[PDB]
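Peer 1: Structure provided below as structure tokens; questions to follow.
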Amino acid sequence: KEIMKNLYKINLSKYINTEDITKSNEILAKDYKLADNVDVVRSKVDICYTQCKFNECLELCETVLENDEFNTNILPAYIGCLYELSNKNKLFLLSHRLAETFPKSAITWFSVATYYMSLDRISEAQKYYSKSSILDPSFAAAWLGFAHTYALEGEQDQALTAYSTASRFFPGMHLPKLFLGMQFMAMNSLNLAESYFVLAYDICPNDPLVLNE
Amino acid sequence: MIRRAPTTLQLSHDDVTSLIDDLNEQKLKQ
């Protein structure tokens, strides 16, 4: 139990009680030679992603991906911090390799849609997020990227329903609600935006997007 | 996660019109 308690503690959510997750990370790193463990690296990557350490996301996930390039748990965070770094060649390579590796996984189609978003081809990203969403009904990135495609396309009425769907399917996820509130700004409807942003800020006290909004 | 592009503030035409007008009466003052 001395080790498995910590191992289970690693896998909880990262927004709250962040420091204890860190101390558990050094606890595993010491006395157990598990610093090389893949899931320890995954936890550290998610720590870095939470406060938006996207450069550290890139470096750590590149170190882990060299050993294994198809860890499905690792990959979505790497897509996120790659699109944040706004680079198309490496996203492009990984997406085209995953397409021929795992044709039936929504992960690769999500990566393709992200690549098209990075290339600002909204029309194709529409379909390539729709396919990823259809493949995995439990894939929040799919719905939020879908509504991102809607919002960046020019039309927003369907983006409203999309963000509402993403919010309702996944209760307790602040990001769909936050993006829906950004859209409310886009329609100049601030009255719902106040409540939605308060709800999002209830669990995200320190992140640039919330405070900027 | 696909982070949304943060919204950016724009310089409106009404405020710049107000400022250029105020400058017009400012130079008309003396």
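We number chain A the way Swiss-Prot does; in order, the residues shown are 426-638.
We read in the header that electron microscopy, 5.4 Å was used to get this structure.
Heads up, the Cβ atoms here are built off N, Cα and C, so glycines get one too.
Sharing the record's features from Swiss-Prot:
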MUTAGEN   A:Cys482 to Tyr  In CDC16-264; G2/M cell cycle arrest at 36 degrees Celsius
MUTAGEN   A:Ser530 to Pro  In CDC16-183; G2/M cell cycle arrest at 37 degrees Celsius
MUTAGEN   A:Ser557 to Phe  In CDC16-1; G2/M cell cycle arrest at 36 degrees Celsius
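I'd like to know what surrounds each of these features in this structure.
Peer 2: Summarising the environment of A:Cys482 (mutagenesis position), the number of other Cβ atoms within 10 Å of its Cβ, over all protein chains shown, is 23. When secondary structure is read from DSSP and collapsed to three states, A:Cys482 (mutagenesis position) falls in the helix class.
In this structure, A:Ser530 (mutagenesis position) belongs to neither helix nor strand by DSSP; it is coil.
Under DSSP, A:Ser557 (mutagenesis position) is assigned to a helix (H, G or I) in the three-state scheme. Residue density at A:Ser557 (mutagenesis position): 25 other Cβ atoms are found within 10 A of its Cβ, drawing on all protein chains shown.
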Peer 1: In angstrom units, rounded to an integer, how far apart are the Cα atoms of A:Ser530 (mutagenesis position) and A:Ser557 (mutagenesis position)?
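Peer 2: With distance taken Cα to Cα, A:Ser557 (mutagenesis position) is 8 Å from A:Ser530 (mutagenesis position).
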